[PDB]
Number of protein chains: 2
Amino acid sequence: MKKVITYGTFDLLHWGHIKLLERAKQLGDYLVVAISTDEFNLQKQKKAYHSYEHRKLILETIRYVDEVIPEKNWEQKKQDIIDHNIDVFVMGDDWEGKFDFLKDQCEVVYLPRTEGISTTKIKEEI
Amino acid sequence: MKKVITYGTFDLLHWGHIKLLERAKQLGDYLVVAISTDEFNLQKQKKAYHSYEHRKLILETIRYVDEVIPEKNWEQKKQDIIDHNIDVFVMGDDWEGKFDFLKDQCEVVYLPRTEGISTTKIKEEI
Ligand SMILES: Nc1ccn([C@@H]2O[C@H](COP(=O)(O)OP(=O)(O)OP(=O)(O)O)[C@@H](O)[C@H]2O)c(=O)n1
Ligand SMILES: Nc1ccn([C@@H]2O[C@H](COP(=O)(O)OP(=O)(O)OP(=O)(O)O)[C@@H](O)[C@H]2O)c(=O)n1
């Protein structure tokens, strides 16, 4: 079984998020999404409209998502790859090159973001 | 096959929408969701943040949803029930009694809304 992992907040779920999940899932057989907890968001001074419990709840109903785990800090990535036996690590290309140190443990793939949509723009346009 | 139908806008998808979809699906084997088109929304003077195409796209990825059709006007309900061979019609209880005339064609069920969450509150709190 080829396991894939990706990290993010997924606060006001939009089509850009969906396209990412779609493409990440097609890189394996099982997709795990690690999402920022509310404590971690506070550390990043990036408050999410929806709580961790609600963001997880909604993510768990998306066809592409197999499992959702909490992202509590910046450092947990290497152990997650080990703990969950991850074969593919996927991130948006705005992180291009940042996680190349994980390549000795799994395949690292940077997918281009979907243009014209993001959670802050939604908030700014409201 | 017991088919279910429900109508709505499903603009900024939240846990209240998810719980409705979950409960509606458990009333049958197949769930069809009719969502307001942007033209109908203009007619209702209730503009959605996300377009019809993006609202449909996101709804189609929810595990509970089997099919998504366009809701173009207020009068289409009886023909939809005929056209899609609907057995169960589900609406929020805030519509309790408004569609009781469809009872000679199928079962009509009003489910209680989820408290503390709605698309306007999200918009108001942003
Ligand atoms: N238009 C977009 C928006 C997000 N993503 C991807 O979604 C994943 C995580 O989602 P998130 O960061 O929560 O969405 P954003 O809209 O980028 O959130 P924000 O605008 O608040 O930074 C990232 O891999 C990001 O590249 C994407 O591919 N295309
Ligand atoms: N907290 C909520 C919000 C919506 N719904 C149900 O979702 C369906 C349609 O969703 P929608 O009306 O688009 O969501 P709202 O949050 O009610 O959007 P708005 O505040 O603009 O009316 C309705 O049958 C409604 O009862 C619900 O059960 N609980």
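In case you wondered, yes, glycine gets a Cβ from its N, Cα and C as well.
According to DSSP, A:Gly116 (CTP binding site) is assigned to coil rather than to any helix or strand. According to Swiss-Prot, the feature CTP binding site maps to A:9-10, A:14-17, A:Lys46, A:113-120.
With a 10 A radius on its CB, A:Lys77 (substrate binding site) counts 20 other CB atoms from all the protein chains. Look at Swiss-Prot and you will find A:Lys44, A:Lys77 tagged as substrate binding site, backed by experimental evidence.
Counting every protein chain shown, 23 other Cβ atoms lie within 10 Å of the Cβ of A:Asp11 (mutagenesis position). The annotation that Swiss-Prot gives for the mutagenesis experiment A:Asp11 to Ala or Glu reads: 0.1% of wild-type activity.
DSSP gives A:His14 (mutagenesis position) a coil state; it is part of no helix or strand. Cβ neighbour count for A:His14 (mutagenesis position): 22 (other Cβ atoms within 10 Å of its Cβ, all protein chains included). Here Swiss-Prot describes A:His14 to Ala as a published mutagenesis experiment; the accompanying note says: Complete loss of activity.
For the mutagenesis experiment A:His17 to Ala, the note given by Swiss-Prot reads: Complete loss of activity. Sequence-distant neighbours of A:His17 (mutagenesis position) (same chain, six or more apart, CB under 8 Å from its CB) are A:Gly8, A:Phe10, listed in sequence order.
Here Swiss-Prot notes a mutagenesis experiment, A:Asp38 to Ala, with the remark: 8% of wild-type activity, but 7-fold decrease in substrate affinity. The DSSP secondary structure for A:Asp38 (mutagenesis position) is helix.
Its Cβ taken as reference, A:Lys44 (mutagenesis position) is surrounded by 11 other Cβ atoms within 10 Å in the chains shown. Recorded in Swiss-Prot as a mutagenesis result, A:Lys44 to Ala carries the remark: Reduces affinity for glycerol 3-phosphate about 100-fold.
Counting every protein chain shown, the number of other Cβ atoms lying within 10 Å of the Cβ of A:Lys46 (mutagenesis position) is 13. Listed in Swiss-Prot is the mutagenesis experiment A:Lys46 to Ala, annotated as follows: Reduces affinity for glycerol 3-phosphate about 100-fold.
A mutagenesis experiment is reported in Swiss-Prot for this position, A:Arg55 to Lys, and the note states: 23% of wild-type activity. Within the same chain, the residues at least 6 positions away from A:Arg55 (mutagenesis position) whose Cβ sits under 8 Å from its Cβ are A:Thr9, A:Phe10, A:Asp11, A:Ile35, A:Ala48, listed in sequence order. Reduced to three states, the DSSP call for A:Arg55 (mutagenesis position) is helix.
For A:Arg63 (mutagenesis position), other Cβ atoms within 10 Å of its Cβ number 15. A mutagenesis experiment is reported in Swiss-Prot for this position, A:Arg63 to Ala, and the note states: 14% of wild-type activity.
A:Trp74 (mutagenesis position) counts 9 other C-beta atoms within 10 Å of its own C-beta, drawing on all protein chains shown. For the mutagenesis of A:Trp74 to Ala, Swiss-Prot gives this note: 50% of wild-type activity, but 9-fold decrease in substrate affinity. The structure shown keeps the original residue.
Long-range C-beta contacts of A:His84 (mutagenesis position), restricted to its own chain and to partners at least six residues apart, with a cutoff below 8 Å, comprise A:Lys3, A:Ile5, A:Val32, A:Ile69. According to its DSSP assignment, A:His84 (mutagenesis position) is coil. Swiss-Prot documents A:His84 to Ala as a published mutagenesis change and attaches the note Complete loss of activity.
Spatially close to A:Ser118 (mutagenesis position) yet at least six residues away along the chain are A:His14, A:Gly16, judged by Cβ distances under 8 angstroms. Experimental mutagenesis at this site is recorded by Swiss-Prot as A:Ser118 to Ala, annotated: 6% of wild-type activity.
According to Swiss-Prot, the experimentally introduced change A:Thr119 to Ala is described as follows: 8% of wild-type activity. A:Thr119 (mutagenesis position) has a Cβ environment of 19 other Cβ atoms inside 10 Å.
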Starting from each candidate's C-beta and looking 10 angstroms out, tell me which of the binding-site residues A:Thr9, A:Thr114, A:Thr120 has the most other C-beta atoms. A:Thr9
Among the recorded positions A:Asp38, A:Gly116, which residue has its Cβ surrounded by the fewest other Cβ atoms within 10 Å? A:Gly116
Go through the recorded positions A:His14, A:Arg63, A:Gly116, A:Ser118 for me and flag any whose C-beta is under 8 angstroms from a C-beta on chain B. A:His14, A:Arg63
